[PDB]
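Asks: Submitted below is the structure of interest, expressed as structure tokens.
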Number of protein chains: 2
Amino acid sequence: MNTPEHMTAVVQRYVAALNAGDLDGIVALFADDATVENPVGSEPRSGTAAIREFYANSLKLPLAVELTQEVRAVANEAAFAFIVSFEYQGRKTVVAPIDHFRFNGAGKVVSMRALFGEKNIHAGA
Amino acid sequence: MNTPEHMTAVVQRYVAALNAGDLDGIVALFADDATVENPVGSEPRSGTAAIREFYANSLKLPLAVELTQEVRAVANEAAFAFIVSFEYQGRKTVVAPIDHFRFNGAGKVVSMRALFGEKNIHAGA
Ligand SMILES: C[C@]12CC[C@H]3[C@@H](CC[C@H]4CC(=O)CC[C@@H]43)[C@@H]1CCC2=O
Ligand SMILES: C[C@]12CC[C@H]3[C@@H](CC[C@H]4CC(=O)CC[C@@H]43)[C@@H]1CCC2=O
């Protein structure tokens, strides 16, 4: 069973791996047949290869990632609020999404969706 | 056509309605075949009648509801972090869930899922 402690630990590990640029660390949290929809509304990317490619590309820039509130976890799901800060096109940018994870029996993330829109993307020029 | 601005406005109306105990106002935001899963993992309430009953029971005891961060809205979906505060017989409780709304083309909410676990239910004060 997915304990709240496990799902919370996985969310923390995810954020830590992103903040450190640990690609293998991020991918290791996902099932081999998992799906990533980032952002919500974009083409779903499934399978280890597609997931690795997505994060590999995201990590081409140093990302400062931090949780901004307590993790919500119940049943086999977790949701969390956080910020991702980086410099893009010579402008300080802070994105504030809410991510949602679904876990399987092995405690692996089988589906992740990052919900953020244009109004959650803050570029300070 | 359902847009990000519309969904965000609906989340604001939803929170204001919860604070006013406006059952009709809350229900008016949902589609006829909408569903409510509170909390995530429990049997979903389906249809106007069931949804109304859910909110009637959920608001018997007055709730102070507040968005704690910006609303996230994109492609027919929205997610928001907030708190629900109430007191009963001297016992204060603050619940911090993350809600996920899915909207249909007509701009009505077809799905509401409230993700929170016991770790998100804070007693004491
Ligand atoms: C700034 C940006 C949106 C915010 C996106 C960024 C690409 C990397 C991802 C990585 C994240 O983890 C949070 C959101 C951020 C886009 C590049 C083009 C664009 O518009
Ligand atoms: C049942 C409950 C009040 C109703 C709250 C619920 C937490 C999730 C939120 C989600 C909503 O969008 C509607 C109101 C509902 C509380 C858990 C503890 C409690 O008393």
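Cβ coordinates come from backbone N, Cα and C, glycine included.
Annotations for this protein, taken from Swiss-Prot, read as follows:
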type	residues	note
ACT_SITE	A:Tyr14	active site, proton donor
BINDING	A:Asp99	substrate binding site
MUTAGEN	A:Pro39 to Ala	Perturbs active site geometry and lowers activity
MUTAGEN	A:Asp99 to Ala	Lowers activity 3000-fold
MUTAGEN	A:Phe116 to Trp	Slightly lower activity at neutral pH. Increased catalytic activity at pH 3.8
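Could you give the neighbours, burial and distances for every feature on this list?
Replies: Other C-beta atoms found within 10 angstroms of the C-beta of A:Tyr14 (active site, proton donor) number 23, with every protein chain shown included.
A:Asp99 (mutagenesis position) falls within a strand when secondary structure is assigned with DSSP.
Spatially close to A:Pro39 (mutagenesis position) yet at least six residues away along the chain are A:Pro97, A:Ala114, A:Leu115, A:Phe116, A:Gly117, judged by Cβ distances under 8 angstroms.
Secondary structure from DSSP puts A:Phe116 (mutagenesis position) in coil. Just so you know, the Cβ of A:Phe116 (mutagenesis position) picks up 21 other Cβ atoms within 10 Å once every protein chain is counted.
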Asks: Taking DSSP three-state, what's A:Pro39 (mutagenesis position) in: helix, strand or coil?
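Replies: The three-state answer is coil.
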Asks: Take the Cβ of A:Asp99 (mutagenesis position) and count every other Cβ within 10 Å, whichever protein chain it belongs to.
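Replies: If we count other Cβ atoms within 10 Å of A:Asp99 (mutagenesis position), we arrive at 23.
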Asks: C-alpha of A:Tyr14 (active site, proton donor) to C-alpha of A:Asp99 (mutagenesis position): distance in Å?
Replies: 11
